[PDB]
Amino acid sequence: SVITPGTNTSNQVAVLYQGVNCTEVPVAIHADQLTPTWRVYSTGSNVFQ
Amino acid sequence: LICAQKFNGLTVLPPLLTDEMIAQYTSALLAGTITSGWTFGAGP
Ligand SMILES: *[C@@H]1O[C@H](CO)[C@@H](O)[C@H](O)[C@H]1NC(C)=O
Ligand SMILES: *[C@@H]1O[C@H](CO)[C@@H](O)[C@H](O)[C@H]1NC(C)=O
């Protein structure tokens, strides 16, 4: 699920992989491992379990 | 079990209001009723 303030405000968004202890597999997404692409956020701005 | 639903896409979304905050709301209601009568439910 994608957390967004609604285009209008800003195109900056944050995503939430529901129901996964993401401290292991999604925080360690390799090249194009995460579903929505943009592998630049492998660490991202912040990963908050 | 709850995990058994997590094999085939039957994800369970946790409630937004955790039981702790529900208890906090209930304690607030109880304190308001005890120390304020019914006035707090109709203004200050
Ligand atoms: C939405 O976009 C319009 C046009 O760009 C702008 O005038 C308005 O302030 C924006 N509102 C918000 C909440 O971003
Ligand atoms: C989530 O992953 C971390 C790192 O492997 C681990 O320490 C923790 O126990 C895990 N929690 C659950 C609920 O699986």
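Quick note: numbers on chain B are straight from Swiss-Prot, i.e. 849-892, in order.
From the backbone N, Cα and C atoms, a Cβ is placed for every residue, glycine too.
Under its natural variant annotations, Swiss-Prot gives B:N856 to K the following note: In strain: Omicron/BA.1. The Cβ of B:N856 (variant position) has 7 neighbouring Cβ atoms from other residues within 10 Å, across all protein chains displayed.
Quoted from Swiss-Prot, the note on natural variant B:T859 to N is: In strain: Lambda/C.37. Taking a C-beta cut-off of under 8 angstroms and a sequence separation of 6 or more, B:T859 (variant position) has the following same-chain neighbours: B:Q853. In this structure, B:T859 (variant position) belongs to neither helix nor strand by DSSP; it is coil.
Quoted from Swiss-Prot for the published natural variant B:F888 to L: In strain: Eta/B.1.525. In three-state terms derived from DSSP, B:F888 (variant position) belongs to a helical segment.
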Same chain, 6+ residues apart, C-beta under 8 Å of the C-beta of B:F888 (variant position), given in sequence order: B:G880, B:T881
Candidates from B:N856, B:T859, B:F888 close to chain A, where variant positions are judged by Cβ under 8 Å: B:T859
